[PDB]
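Presented below is the structure to which this report refers.
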Amino acid sequence: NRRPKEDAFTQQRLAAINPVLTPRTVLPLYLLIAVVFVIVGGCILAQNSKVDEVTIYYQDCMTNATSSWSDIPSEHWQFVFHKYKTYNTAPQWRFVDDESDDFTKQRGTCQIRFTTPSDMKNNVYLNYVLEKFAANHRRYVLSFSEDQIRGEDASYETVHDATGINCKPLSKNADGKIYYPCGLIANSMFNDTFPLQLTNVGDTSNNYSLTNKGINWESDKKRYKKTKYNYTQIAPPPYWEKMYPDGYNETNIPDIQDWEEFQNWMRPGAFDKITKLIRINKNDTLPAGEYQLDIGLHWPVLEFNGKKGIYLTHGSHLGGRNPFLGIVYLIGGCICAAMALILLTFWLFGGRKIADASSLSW
Amino acid sequence: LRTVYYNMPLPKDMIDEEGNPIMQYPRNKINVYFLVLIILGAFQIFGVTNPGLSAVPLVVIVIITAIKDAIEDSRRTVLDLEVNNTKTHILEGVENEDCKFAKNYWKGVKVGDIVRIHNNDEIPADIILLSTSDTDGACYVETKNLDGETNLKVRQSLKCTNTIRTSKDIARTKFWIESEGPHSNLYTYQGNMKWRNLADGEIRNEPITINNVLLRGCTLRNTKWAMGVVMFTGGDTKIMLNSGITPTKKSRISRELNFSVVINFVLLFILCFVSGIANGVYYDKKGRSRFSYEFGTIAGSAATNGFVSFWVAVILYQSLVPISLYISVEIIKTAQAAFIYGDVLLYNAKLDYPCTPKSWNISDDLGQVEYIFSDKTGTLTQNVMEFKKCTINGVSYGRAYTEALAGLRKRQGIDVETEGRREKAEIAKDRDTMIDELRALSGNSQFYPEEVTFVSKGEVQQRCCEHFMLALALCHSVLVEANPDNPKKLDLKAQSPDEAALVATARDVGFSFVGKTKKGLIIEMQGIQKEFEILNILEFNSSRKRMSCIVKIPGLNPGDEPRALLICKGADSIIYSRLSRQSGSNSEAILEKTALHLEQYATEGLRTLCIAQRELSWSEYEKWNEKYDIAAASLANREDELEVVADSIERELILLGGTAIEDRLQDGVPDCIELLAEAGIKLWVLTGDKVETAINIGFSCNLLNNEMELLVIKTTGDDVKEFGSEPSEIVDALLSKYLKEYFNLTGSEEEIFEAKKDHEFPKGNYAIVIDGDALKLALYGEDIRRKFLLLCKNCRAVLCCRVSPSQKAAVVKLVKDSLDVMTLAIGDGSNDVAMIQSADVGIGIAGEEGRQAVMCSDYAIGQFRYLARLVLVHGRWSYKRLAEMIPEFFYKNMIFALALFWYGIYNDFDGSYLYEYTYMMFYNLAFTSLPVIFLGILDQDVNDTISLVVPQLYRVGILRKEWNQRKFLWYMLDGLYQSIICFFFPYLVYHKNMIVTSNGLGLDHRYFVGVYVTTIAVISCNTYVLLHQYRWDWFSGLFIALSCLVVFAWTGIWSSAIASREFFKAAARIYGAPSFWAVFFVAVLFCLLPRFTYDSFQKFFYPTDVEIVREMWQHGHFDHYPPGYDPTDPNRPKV
Ligand SMILES: *[C@@H]1O[C@H](CO)[C@@H](O[C@@H]2O[C@H](CO)[C@@H](O[C@@H]3O[C@H](CO)[C@@H](O)[C@H](O)[C@@H]3O)[C@H](O)[C@H]2NC(C)=O)[C@H](O)[C@H]1NC(C)=O
Ligand SMILES: *[C@@H]1O[C@H](CO)[C@@H](O[C@@H]2O[C@H](CO)[C@@H](O)[C@H](O)[C@H]2NC(C)=O)[C@H](O)[C@H]1NC(C)=O
Ligand SMILES: *[C@@H]1O[C@H](CO[C@@H]2O[C@H](CO)[C@@H](O)[C@H](O)[C@H]2NC(C)=O)[C@@H](O)[C@H](O)[C@H]1NC(C)=O
Ligand SMILES: [Mg+2]
């Protein structure tokens, strides 16, 4: 009748492999981990020592530079190659002018001339570093609006008070217009202009092009689309006023379908320093020698003792160069090996034998 | 009194005294909305109230007290929720023939229906019956929750109250009701309905006693349905008010669990004012980058005293992990109690009754029992009386060898030397019969080889032999009912099992009795129905202690009326005292050695009953019964005249012989007691018996084997004094000196500082048989009960004999209170229901004629032989499972929700998150809250046939080693370690912060680091449950892989959807990047490496008993034991 359904699950007779930790299933499990994570710790640092970078900080180029060429004081640059270990041909600044056309606190095209004796091989990436610009506060990274990013319209209340993301400080001026990229992220954008080509200087004068097409992901334009409204009742945010001194006309509406250095700034970097990609070249190789680029300064970094800079690199499959992710395998390998030759230094001389069930046979 | 009207729609806004809801009764629905305001306010959309540092005594107090007990109860709100609606029907609303009430729909549960109850439907309230379909309303009351008895007492609705029955005759009554209120009673109610007719159309009464008031706590069997108005409400039904006297708050884990939750909050409020003192040292710096590009006040006070709308966005989120724990163990304990119920080896196949758990809450508290309290009659003996021996005028022929195995303690004779001697004598009984219709398959009777040529024929010994032999079957209390399967067989029901032991044997002795009818009682002769009859009955009572009858003996000769004689039987208190000097049977060479032959029966452990006879006068034979109709049967039966008239004329009493009654054991009890007492459980037998047939079975069912001290209490006094003069009085000094002598003979440890205690099993074997009236004088006052305890604590198995049924519940409260130790109480009967409720786990044997100790129990095992299968298999599993997953729940939250804090030091404690808004939601719901359910359900540390063979694995439970607070603080420090690995391993990939992509495009949002952090946290604490469980298998190994790739498949579905802002492609950006898969294989290692080392260091060099057994189990020490094995069974080999 009510015999309770014997089915090898309700009596818990599930087929079961019953693992037992002896030194027969453990020492072939510590040795197999210790021999993998060293030959993976060698294969990764083989890949992650060939990676070459160029890092130049230019934040002080307005003050501590001259109209003539002067070398960088070397607390503002470091770069390492895999064919040239010791390499001390220092790059040099040139601050052109204070051009006196609505002059601001920080302006004048700092032109940096660097020297690379190797080849950033196929894909060459031009990032930009930004130390001590804390861009991860509570109110900062929650201040944009997804209706404007996806291109659609906006009311005043759709961007002022919304769940999570809202343009709470920066949705209207005294005139009371709608800012088109509202929020403290897009309002405080890095607006230092970069050249579209690294000039070849001294030897050849055959230039090296750097497009900003395909500067982030191809499957990303389906949320950064073109705007839906073309209104004169919108106007740039209060720090874009040098770039648009009279507002949006019918022509200067920013298509963020392909204005792709802005799509990088709408992901706020999550730490102290920030590197966002701004110039790529998927076509050519970078021949060795010496180059020069022309950065037009517009970003007032010096008041909070911060930094700006350059990060020219060729990326691996593991990204850029970082000695951590290879050296932590050989820490993860030379500890499980050291805990394989301690748990056998004790097992051969402590030496428990598999016996009767103790403490009940005492 | 009380007011209930009929056919009203029961409005809500009315106050009028025609109204039924204006009495304002409560419901049967005796929270969720408070949980919703937590989750909405927690981190995102709808924050109702986030005041800051003022709710810090508001949220931590409600969840540990007001929300723990709401989730803990699994029968007050779960058996109250699933019972609804209990057959809502469609014969409702539209109805016609006017003067016919159009039917209504009031609520779900209400008063005023005509809603039926079918078979297997839990009745929503207390009902009085109105109509059925059978004849004479052939229905009854059932006793599953609140009522208690076994038999099916027929109960009628009145013969014109049962005129209305159809759905054409449904709305055809109306009358108002007198009732009563709250009384905390079970079998008392008053009422009367002057109800309205159907046929006549007039108004007519109906008397009400208790028996038509069936209850809410019922579930109907064996009949289809019944009808009635829902007369009484559900909110006054007293089953939750009578049961239990305890709130069954659980055990040493779930009463110490809520202290473990507070240590989680206390060691997380510290990391909120270390955040508080580190966010005030950030505002007074003013050289940081928070003023140019950020537009606010040049001050602090985000909400109050810094960024506190983040800090109380974590406290209100970390107040969801204790809420998730209480839901996590009320799915484990509901499942660990649903595999006891579904087990075929805890099944009473003779009665078709599985081990039904009457408390789904506790199963863990089985696994840490070390005091079993029992009862001899019922719970470790068979509790059917059968007739073995008898003495007849000196001769007592043949000995059915059952319990001379402890009177002959030094060796047993059942091998070949005494059993096969009398088994051949039992074959000598059954291979031939002198009279037919002897059943000979269930007899086991008083065996009778031959007396005079196998038929017994000047021999006056036989003349009064069959006189009393038929008399014990002629006159007795119960009546011989019929077997419906076959008319040739006769079954016998009784409430006194000894009295039906006589009648069932005397049929099988000879002269096969069939019919006990009020028409008459036959004796076969001549082919004509020669037939006898009785006049009346005299009831055996415990206030009477004896039994007589009033029998008819005819006048068998013409022209004369001969002389009759009357019967007497019972216990031997006053039987031996009244001597015989005038009858033909005097105190002589017969009468004293047959008393010795009844003194010998207790020495081999039998229920010594006697049989005797009466003297009268000839002319007083009518005078003896002419005052009985006016003084005994009319009104004064329960009053004290029946003892007075049974002492007046019988000043001396005539004794002839005696009848011996013996009680078997239940099946497998001497193996079960052998099994449980070596597992570490000091078991105490609280019996209702004297010394020498409770210590007789104490060697039969092998709880006493070697040591028992010879005790001579030899007192007859009492203790009316308390203040001084202790050596002046006899009894109080002597039993207390007996305590200190048998201290100072066995060790000078009279002691006052009670705070020392071991739970270790005692080394020297000892046993106490204390004598009922001694423990009453030992549990009485202060400083004598503690001399009683540490005496009994230093023993294997004490026995307490002649114990009052209130003293049973007092001696189990003594060990439970004065020591920190939970106890068990097993039972069957209304004499230790107070013992079941007293102990922390009350097991109850079911299936008998008494079952008040079944619905009041905590489990419902069939025989006692299942107790060592419930405790030692399903109980120690429920403590090695659940004292492990409880610290596997306060580990896997701080592997994850402490990296919210470690991204405070890289955020200046300013208050940005690191996870999605759905990696905070779906972490403790889908990602990792699934396998700690299955370490709680599918973790057999050793197999089912292995914990029975090695029962000493249960000593982990007594000593409290699988659960202590110090085990817990090495699993919060194991989360605080692995929350710097699961965070700083995706930090130091980004710490120089290059690109981390093969395609060079880079990904460094806050949310693309919390996919590097969550996905190496969900894997590095799903393997940690996989590595720590015993018995990896096919079902829990499956759903620990399908919780390892729900994290890879909830990114790949929600991030690819456009509704997730910042996200369109966190599948391909992250998982197709070689930097994720190169750090996913390091922090999975570094989270397991400091514990798979320690689990290998501890399981090699300081091992526990539960791996030493399961590594012998793979060498093959336990190969020959079959699957589906229990030693405590006779029908299977023990090997
Ligand atoms: C883009 O580059 C401009 C440089 O022209 C960055 O500087 C910001 O320029 C605006 C326009 O002049 C400044 O607003 C003005 O500030 C002065 C005080 O110096 C005040 O008196 C005026 O009434 C007006 O508000 C703005 O202050 C200045 N930014 C800072 C930090 O001083 C601008 O930040 C860049 N935009 C980006 C990166 O989005
Ligand atoms: C609206 O304003 C924009 C700039 O704010 C004007 O764009 C400039 O047009 C002149 C015309 O020759 C160019 O020389 C500039 O290079 C343009 N600016 C940029 C950034 O490319 C635009 O012409 C204005 N609309 C009208 C109708 O005059
Ligand atoms: C290649 O680079 C040369 C660079 O030469 C000078 O560049 C500056 C500014 O770029 C320009 O003002 C001068 O006229 C250039 N010539 C001299 C003699 O100073 C430029 O010609 C172009 O940028 C590039 N030309 C080609 C053909 O690619
Ligand atoms: Mg009993």
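Chain A residue numbers are taken from Swiss-Prot; in order, the displayed residues are 50-411.
Structure method, as recorded: electron microscopy, 3.8 Å.
Using the three backbone atoms N, Cα and C, a Cβ is placed for every residue, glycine included.
As recorded in Swiss-Prot, the features of this protein are as follows:
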{"type": "MUTAGEN", "residues": "A:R51 to A", "note": "Increases glucosylceramide transport activity of DNF1 and DNF2, but not their phosphatidylethanolamine or phosphatidylcholine transport activity"}
{"type": "MUTAGEN", "residues": "A:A83 to T", "note": "Reduces interaction with DNF1"}
{"type": "MUTAGEN", "residues": "A:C231 to A", "note": "Mildly decreases DNF1 activity. Reduces interaction with DNF1. Resistant to miltefosine"}
{"type": "MUTAGEN", "residues": "A:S237 to L", "note": "Strongly reduces interaction with DNF1"}
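All features noted in Swiss-Prot, drawn onto the structure.
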residue	record	DSSP (3 states)
A:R51	mutagenesis position	coil
A:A83	mutagenesis position	helix
A:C231	mutagenesis position	coil
A:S237	mutagenesis position	coil
If you draw a 10 Å sphere on the Cβ of A:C231 (mutagenesis position), how many other Cβ atoms land inside?
26
With every protein chain in view, how many other Cβ atoms are within 10 Å of the Cβ of A:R51 (mutagenesis position)?
11
Filtered A:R51, A:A83, A:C231, A:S237 - mutagenesis positions with C-beta under 8 A from chain B:
A:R51, A:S237
Give me the Cα-Cα distance between A:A83 (mutagenesis position) and A:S237 (mutagenesis position), rounded to a whole Å.
49
Could you tell me the C-alpha distance between A:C231 (mutagenesis position) and A:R51 (mutagenesis position) in angstrom, no decimals?
70
What is the number of other Cβ atoms found within 10 Å of the Cβ of A:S237 (mutagenesis position)?
24
In sequence order, those mutagenesis positions of A:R51, A:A83, A:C231, A:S237 whose CB lies under 6 Å from ligand 1:
A:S237
Integer Å distance between the CA atoms belonging to A:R51 (mutagenesis position) and A:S237 (mutagenesis position):
74
Give the number of CB atoms, excluding that of A:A83 (mutagenesis position) itself, located within 10 Å of its CB.
19
